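Accompanying notes for the structure given below.
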Amino acid sequence: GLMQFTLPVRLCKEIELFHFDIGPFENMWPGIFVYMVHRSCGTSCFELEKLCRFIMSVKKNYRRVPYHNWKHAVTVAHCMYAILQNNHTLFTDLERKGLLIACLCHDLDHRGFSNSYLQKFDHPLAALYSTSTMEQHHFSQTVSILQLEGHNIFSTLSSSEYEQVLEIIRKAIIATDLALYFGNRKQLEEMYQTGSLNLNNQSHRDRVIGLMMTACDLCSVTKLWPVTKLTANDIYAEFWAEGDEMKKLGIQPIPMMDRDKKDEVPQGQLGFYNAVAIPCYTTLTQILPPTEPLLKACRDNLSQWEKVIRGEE
Ligand SMILES: COCc1cnn(C)c1C(=O)Nc1ccn2nc(-c3ccccc3)nc2c1
Ligand SMILES: [Mg+2]
Ligand SMILES: [Zn+2]
């Protein structure tokens, strides 16, 4: 109860910033996560034994793929932690608790292939979940881990709260299906400009949390240029492996996934920042003003990619 987690001074300060990078030292990521739950939620949100056991069954069920791994899980959870600290009074105790848990869990047991590939390969997960295939698998793994003995970090919630937290987490994890982002952001844009956006309306809270989730998921683009650039290598190492595999099933893959189309990567980063990230961070800044530094940083990295194309690095 009387056991603070700290962090050395550079981390203690840089962690509160949106562009913080959790670094190359794996063995600190759990302590970083716990440090965030504590400052965001209080030392009393979670029995320390149950949380430490949950954090390590989660870690152990992420795979060692180049991008969709334990380090992405914690990065995503960090960005969420930033958003919540900068808007601390807009969210319930249940929302704060389950959204960081949602983010640590959001890619559980990912294999490093798109929903798309699962369906083209006819993987059993695509027979059991026809849309948001991996994302329903993700929530499903989270519940599995939650039901291991000693793992139920939610044990001490009323029966009511418990069902509402699992519903927040479920909805939150589904939202990271980027195919649902476009619909969601459009409606949020319109609802905001027609002054109809109502945060006591629960289905409006849902769309906002959906958007935060996309924001945190995509936060590689809000980092210092060299973090942004080296993360894109990891991203393409998955995409081009998926492409290879498409080819092995006898299918031309989309250019994104074709390692014979490396030369066009800056062009596709631009498309990506213009069709996806900029609009994501724009609407989110409109809705939660103190998220602006994600927007600002995202535009800086768009401008670094432009610089690449022009041969200026
Ligand atoms: C779904 O995105 C996940 C994600 C998360 N964080 N980031 C930076 C990404 C991310 O790079 N996305 C995208 C999107 C669209 N294209 N098109 C290309 C491309 C097209 C033609 C030729 C070569 C490449 N490369 C990407 C990368
Ligand atoms: Mg995912
Ligand atoms: Zn993710």
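Throughout, chain A uses Swiss-Prot numbering, with the displayed residues spanning 724-1036 in order.
The deposited model was determined using X-ray crystallography, 2.5 Å.
A Cβ is built for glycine as well, from the same backbone N, Cα and C atoms used for every other residue.
Taken verbatim from Swiss-Prot:
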type     : residues               : note
ACT_SITE : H791                   : active site, proton donor
BINDING  : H791, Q992             : 3',5'-cyclic GMP binding site
BINDING  : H795, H829, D830, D940 : divalent metal cation 1 binding site
BINDING  : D830                   : divalent metal cation 2 binding site
MUTAGEN  : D830 to N              : Reduces activity 1000-fold
MUTAGEN  : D830 to A              : Loss of activity and of zinc binding
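Feature map: Swiss-Prot annotations on the structure.
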| residue | record | DSSP (3 states) |
| --- | --- | --- |
| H791 | active site, proton donor | coil |
| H829 | divalent metal cation 1 binding site | coil |
| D940 | divalent metal cation 1 binding site | helix |
| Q992 | 3',5'-cyclic GMP binding site | helix |
Using a 10 Å radius around each Cβ and all protein chains in view, which of these recorded positions has the most neighbours: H791, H795, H829?
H829
Just checking, which of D830, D940 (recorded positions) has the fewest C-beta atoms within 10 Å of its C-beta?
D940
Any idea what the Cα distance is from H795 (divalent metal cation 1 binding site) over to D830 (mutagenesis position), rounded to a whole Å?
9
Around the divalent metal cation 1 site formed by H795, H829, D830, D940, list the extra residues of the same chain whose Cβ is within 8 Å of the site's Cβ centroid.
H791, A796, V799, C826, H833, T899, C939
Tell me, how many other CB atoms lie within 10 A of the CB of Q992 (3',5'-cyclic GMP binding site), whichever protein chain they belong to?
23
Near ligand 3, meaning Cβ under 6 Å from any of its atoms: which of the recorded positions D830, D940, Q992 fit that description?
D830, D940
Under 6 Å from ligand 2 by C-beta, which of these recorded positions make it: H795, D830, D940, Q992? Sequence order, please.
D830
Which whole-number value in Å describes the distance between the Cα atoms of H829 (divalent metal cation 1 binding site) and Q992 (3',5'-cyclic GMP binding site)?
23
